[PDB]
Structure formats: structure tokens, C-alpha cells
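Since the structure comes first, as C-alpha cells, the remarks are kept for the end.
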Amino acid sequence: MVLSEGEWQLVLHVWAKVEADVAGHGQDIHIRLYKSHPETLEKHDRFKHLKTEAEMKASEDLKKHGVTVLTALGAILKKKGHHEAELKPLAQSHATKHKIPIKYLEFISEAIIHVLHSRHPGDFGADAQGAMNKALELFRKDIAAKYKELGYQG
Ligand code: HEM
Ligand SMILES: [Cl-]
């Protein structure tokens, strides 16, 4: 699949707003991920004891991890689909070490969309939401292909 230049412009314009508060976006995204899909929290041995939204917001390690995640994703989105070298290490770790099924990447994709609409309801209208849906779908499709290249169905 492919995004137009104009869809990429909407993706990166919204990403600038994420970059104005990376840590806060990361926390909101992970809290939604873990509350709606508790099975995902189980993958994070160091976080899996956190239960309430207050406890997750108080974890300095979870806050740091949200920055790590969104920094890697931002680098990928800024490549506008030419992200092979960025995606390679991410698939390697998530498929062979952490064993994150592709389904969990759909869960976190939903959470990103929800948080972007919650924080930026004006700038994240239908056009902008459609573009970022497409960018995250391309990301999942390409990392699923790398999973299979490594021998993992995901
Ligand atoms: C946008 C999607 C994602 C991005 C960009 C991302 C990015 C990263 C990065 C940069 C790291 C540190 C280096 C590495 O181990 O590769 C990491 C680690 C990790 N990720 Fe992800 N990740 C994503 C989705 C997920 C999901 C949905 C899970 C579900 C639990 C997950 C579980 C983990 C785990 C278990 C680690 C090891 C660190 C730890 O145990 O706290 N990842 N991720
Ligand atoms: Cl998918």
C-alpha cells in the first residue's frame, strides 16, 4: 500500500503535536493499551504489576518507555514509508525476543488514534485521522512481512 504526499503531510503535521509532549502522549497511549488489553501489559515484566491509571502515571520507567516507543515510531513515520532500516531491528526484537503478535500492534495503533483524537480534536479531523490510520496500517503490514521473513507468523 502507499500514502500520497498529502497524506504524509497530514501525518507529519499531527506528529509535530505529539512532539510538543512526547512523554504525555506515551503515557496516555500505554494506559489505554493496558486498560483495554490487559494481556499486553503481561508482556512487560517490569510494568505488569501496575493496575490503576494513577499507578501507571506514577511509573517513571513506564513514562521513559513511552518516550522510547514514540521516538522510534516518529523516526519511522518521518521516512514516509522508506523505513526498511528502521523497521528491521524493531521486527527482530519484537518477533524473536519479546514475541509481540501483530494483533498487539493493532491494539496499540487503535490507542494512538484514540489519544490523538482526544488531545487534538481540532487538528485530528477525518482527513488527518484517515492519513494516520493509513500510515500505521503500512507500518503494521511491513513489520508483519518482516516477521514472516524471520520465520514468525506473529
Ligand atoms: C508502535 C509500535 C511499537 C514501537 C514503535 C515499539 C518500540 C519499542 C522500542 C524502541 C523498544 C526498545 C528496543 C527494543 O527492544 O526493540 C521496545 C521494547 C519493547 N516493546 Fe515495543 N514497540 C511497539 C509495540 C509494542 C507492543 C504493542 C508491545 C506489547 C506489549 C511491545 C512490547 C515491548 C517489550 C516487552 C519491549 C522490551 C522492553 C520492556 O520489556 O519493557 N512493544 N519497543
Ligand atoms: Cl494489521
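We read in the header that X-ray crystallography, 1.7 Å was used to get this structure.
Here the Cβ of each residue, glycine as well, is placed from N, Cα and C on the backbone.
Summarising the annotation, Swiss-Prot assigns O2 binding site to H65. Per Swiss-Prot, the feature nitrite binding site maps to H65; the stated evidence is similarity to another entry. Taken from Swiss-Prot, the feature heme b binding site applies to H94. As a natural variant entry, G122 to A appears in Swiss-Prot alongside the note: In metmyoglobin.
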Sorted by position, what residues of the same chain at least six away from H65 (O2 binding site) have a C-beta under 8 A from it?
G26, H30, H44, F47
Rounded to an integer, what is the Cα-Cα distance in Å between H94 (heme b binding site) and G122 (variant position)?
34
Recorded positions compared (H94, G122) - highest count of Cβ atoms within 10 Å:
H94
